[PDB]
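Okay, so here's the structure we're looking at.
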Amino acid sequence: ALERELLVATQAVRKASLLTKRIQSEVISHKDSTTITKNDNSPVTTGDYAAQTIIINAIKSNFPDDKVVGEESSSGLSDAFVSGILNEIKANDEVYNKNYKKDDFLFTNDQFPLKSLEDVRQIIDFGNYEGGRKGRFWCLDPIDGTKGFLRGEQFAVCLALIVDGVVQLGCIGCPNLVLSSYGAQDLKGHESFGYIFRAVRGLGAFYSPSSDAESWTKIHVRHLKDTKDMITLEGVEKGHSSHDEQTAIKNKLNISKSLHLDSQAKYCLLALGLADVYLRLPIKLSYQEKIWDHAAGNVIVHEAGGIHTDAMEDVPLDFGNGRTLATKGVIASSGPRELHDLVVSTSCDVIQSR
Ligand SMILES: Nc1ncnc2c1ncn2[C@@H]1O[C@H](COP(=O)(O)O)[C@@H](OP(=O)(O)O)[C@H]1O
Ligand SMILES: [Ca+2]
Ligand SMILES: [Mg+2]
């Protein structure tokens, strides 16, 4: 099961990973024309939109009826802005097809040719599904960690398939990820556009350099015995999680090592066995996490042998509630259960002591 879906997800993420790697420096340099502010003041760039367009167009060319929950919308974009999205797509195609073309795989077809400004708008807006409890849908964050992208640091291209509220398939491109930065080994070909991580429920978790994406290496969480030796994974942006409460947890558990980076690349490092505990405590309890921020990681961490819950109740995440998660915060770990429950119960106690 899901063999065709896995191929499509992988190639879609692969092409978008090249585009976003290549753009990163020009967006930052031209970040007066390439960057828009959304209704919540968060940034969105030509890259986010271009990645969403490539990925949804590939999904639709292969699965015409499929539903997609994608973060971005084309509403209000000018023709000038949309022509820039199209240009970046076609510029990337010219590099990608010389070098990385996959035989017998289509990114576009007769019904979804991706030729005009109007095609771009239509494809972006196929991401307007609201999710829910029954049936099959794709879940897409075209650039997870846009603030990291803009900082020239880490970001991820994230695609998942949800069926009956459960994540069945996940694929995360980490285009700027260099494992030696974390003291670990890099694989042949990693330098051009990073790594892809993927998993299908029941079938294990794997990775490959993005430029390869043909030879897959199986991954698994590690198992350290004492928390004193462990490493946390946390975000960089102080407004996205409660860093001081995370520090309280670390101190209580005698953890003295942490890696800060943007995006679901954090789940990939956990699944690879390079750290032990992902912490994302909520600053404001009114916030509802978006499914696209966690869905691909959920199945990858599970298939790598880890555990994924909220930050307070210690319950599984429920991906059948619409666009958002109803629980508060997120914690993932290598397990075992006893370790995971120690962490989440500490998190609960810290939050309740406010
Ligand atoms: N107040 C908040 N609490 C939790 N997450 C937030 C937040 N405000 C924005 N975010 C989200 O944080 C997601 C993952 O964060 P991080 O990279 O820090 O781990 C982001 O990727 P986007 O670039 O898609 O927004 C973003 O949706
Ligand atoms: Ca995003
Ligand atoms: Mg995000």
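Numbering of chain A is taken from Swiss-Prot, so the residues present carry the numbers 2-355, in order.
Just so you know, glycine gets a Cβ as well, placed from its N, Cα and C.
As given in Swiss-Prot:
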| type | residues | note |
| --- | --- | --- |
| ACT_SITE | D49 | active site, proton acceptor |
| ACT_SITE | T147 | active site, proton acceptor |
| BINDING | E72, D142, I144 | Mg(2+) 1 binding site |
| BINDING | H241, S264, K267, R281, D294 | AMP binding site |
| MUTAGEN | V70 to A | Increases levels of lithium and sodium resistance while maintaining a relatively high specific activity. Increases affinity for PAP |
| MUTAGEN | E238 to K | Increases levels of lithium and sodium resistance while maintaining a relatively high specific activity. 5-fold decrease in affinity for PAP |
| VARIANT | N40 to S | In strain: Montrache |
| VARIANT | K61 to M | In strain: Montrache |
| VARIANT | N63 to S | In strain: Montrache |
Candidates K61, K267, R281: member of the recorded positions with the richest Cβ shell (10 Å): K267
Cα-Cα distance linking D49 (active site, proton acceptor) and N40 (variant position), given in Å to the nearest integer: 16
Cβ atoms near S264 (AMP binding site) (within 10 Å, other residues, all chains): 29
From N63, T147, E238, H241, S264, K267, the recorded positions whose CA lies within 10 Å of that of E72 (Mg(2+) 1 binding site): none
Candidate with the highest Cβ count within 10 Å, taken from the recorded positions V70, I144: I144
Near-site residues: Mg(2+) 1, ref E72, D142, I144, CB cutoff 8 A to centroid: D49, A52, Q53, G71, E73, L141, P143, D145, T147, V158, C159, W293
Where the record names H241, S264, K267, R281, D294 as binding AMP, the maximum Cα to Cα distance in Å: 14
Close recorded positions near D142 (Mg(2+) 1 binding site), where close means Cα within 10 Å, chosen from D49, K61, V70, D294: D49, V70, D294
